[PDB]
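Undergrad: Got a structure for you, written out below as structure tokens; questions coming shortly.
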Amino acid sequence: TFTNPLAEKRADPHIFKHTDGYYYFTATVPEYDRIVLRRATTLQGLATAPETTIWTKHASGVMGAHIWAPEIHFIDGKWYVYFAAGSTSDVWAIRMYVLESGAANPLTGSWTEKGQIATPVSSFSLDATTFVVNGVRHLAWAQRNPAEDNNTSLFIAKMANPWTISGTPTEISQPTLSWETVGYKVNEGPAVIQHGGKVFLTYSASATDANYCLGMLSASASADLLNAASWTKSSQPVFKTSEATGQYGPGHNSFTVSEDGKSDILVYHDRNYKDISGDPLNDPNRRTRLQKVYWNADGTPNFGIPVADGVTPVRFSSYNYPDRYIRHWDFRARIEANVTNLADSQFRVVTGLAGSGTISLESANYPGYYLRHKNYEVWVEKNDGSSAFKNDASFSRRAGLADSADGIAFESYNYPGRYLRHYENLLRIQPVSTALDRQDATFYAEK
Ligand SMILES: [Cl-]
Ligand code: NA
């Protein structure tokens, strides 16, 4: 699990996992004047890692204003930082720029400016990211198509080197959909994740207010990624505001990976309030958050909802039906496979309500509702403050009954000897007797 937020007053987060045993984290700071960097051996270490300023805006001319959205990459023996910048003489003439370092440690290393990423059309440009598909390097970025009445569209090009595209850009998405064009017509912040023979390119859309959200384009890893018709745009956001979790305008994301290389991690910013006061560029409250990406059975990513602050939620799968997860539906708890509404199946383990070192399981999509029993049947229901509820929603965490080493089992606090178990797919608390009952009452957290 992670503890959110990772970093206050840090927007447009980018985390790179290097081969040297470190994660590197850069981001947009509210001053918009410089490029910070911090490293840690773990993703959670990043919360306390000290920032170093690797580069500061120029006093005059290009790269002199609006230092926005850096990414750090290690490529062909060297470090590259991609950022966007305006000029002192013109603060909205935002272009894409590249830094290069040959030093082993990018925190202490020395940086050379590779200048502007050239593009045939000279217009508003930012959010350059780079990725390799099938051994071929690409750049994707946000830029104004002057023949469109909007802010930015999405472009992709192959690269000749880390700071230079080859051939011509293809525009692969423009903001047309109702949810893309709130306040401003925007497609920005592209980020690529590849999985199961597919390439997913999430992007940010609408204004950076509560209306900020993620769209997604999908393609085949075998497709020509410069042919616009290779890509399919998702009709609805893949990640948006959750009032229920107090998370507003989630977006400008990137992707990294868990400590074991096994889990994909979504990195992004949001706000914990809806309406900004003052000039939105000047509101510094955007913060950096982490949560695991889960993969759907059809191999698409499932981002769920942006989760409540504090520790991240978990999913529990059945011992005897390892495809099936504890989830709620019409607030009844059950086990089910291939959960489309991902958050119906996330719960965080918290200090038990009833006390004495027990545990409770809070719903991720309905904070302050808990898995609790009533008449021995298990539901998800609002903590009403009563002692009854405290007791129906607390369990003693036991070693799994069919798996003592790695499994987990939930013994009722107010009905000791009754365990959480599935029967006919529905969750109950019932006494456990047969070997099969012991499997019905064993579960795995995060496998
Ligand atoms: Cl579902
Ligand atoms: Na980015």
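Think of each number as a place in line: the chain as shown, counted from 1.
Method reported for this entry: X-ray crystallography, 2.2 Å.
Cβ coordinates come from backbone N, Cα and C, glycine included.
Pasting the feature list from Swiss-Prot:
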ACT_SITE  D12  active site, proton acceptor
ACT_SITE  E188  active site, proton donor
BINDING   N151, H252, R286, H328, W329, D330, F331, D344, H422, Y423, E424, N425, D440  substrate binding site
MUTAGEN   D12 to N (Swiss-Prot position 47)  Maintains an extremely weak catalytic activity
MUTAGEN   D127 to A or N (Swiss-Prot position 162)  Abolishes catalytic activity
MUTAGEN   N151 to A or L (Swiss-Prot position 186)  Reduces substrate specificity
MUTAGEN   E188 to A (Swiss-Prot position 223)  Abolishes catalytic activity
Undergrad: Nearest to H422 (substrate binding site) by Cα distance: which of the mutagenesis positions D12, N151, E188 is it?
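TA: Closest by Cα distance to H422 (substrate binding site) among the mutagenesis positions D12, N151, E188: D12.
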Undergrad: Of all the recorded positions given, namely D127, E424, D440, which is spatially nearest to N151 (mutagenesis position) at the Cα level?
TA: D127
Undergrad: Could you say which of the binding-site residues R286, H422 has its Cβ with the most other Cβ atoms inside 10 Å?
TA: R286
Undergrad: Ligand 2 is in the model; which of the recorded positions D127, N151, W329, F331, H422 have a C-beta less than 6 angstroms from one of its atoms?
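TA: Near ligand 2, sequence order: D127.
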Undergrad: Of all the recorded positions here, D127, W329, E424, which one's CB has the most other CB atoms within 10 A?
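TA: Its Cβ has the most other Cβ atoms within 10 Å: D127.
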Undergrad: What is the Cβ neighbour count of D12 (mutagenesis position) at a 10 Å cut-off, with all protein chains included?
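TA: A count of 29.
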Undergrad: Have a look around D440 (substrate binding site) and count the other CB atoms within 10 A of its CB, chains all included.
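TA: For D440 (substrate binding site), the 10 Å Cβ neighbour count is 25.
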Undergrad: Ten-angstrom check, please: count other Cβ atoms within 10 Å of the Cβ of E188 (mutagenesis position), all chains counted.
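TA: Its Cβ shell of radius 10 Å holds 27 other Cβ atoms.
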Undergrad: Can you list which of the recorded positions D127, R286, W329, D440 have their Cβ under 6 Å from some atom of ligand 1?
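TA: Those recorded positions that pass the cut-off are none, since no Cβ is under 6 Å from ligand 1.
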Undergrad: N151, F331: which of these recorded positions has the sparsest Cβ neighbourhood within 10 Å?
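TA: Counting other Cβ atoms within 10 Å of each of the recorded positions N151, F331, the minimum falls on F331.
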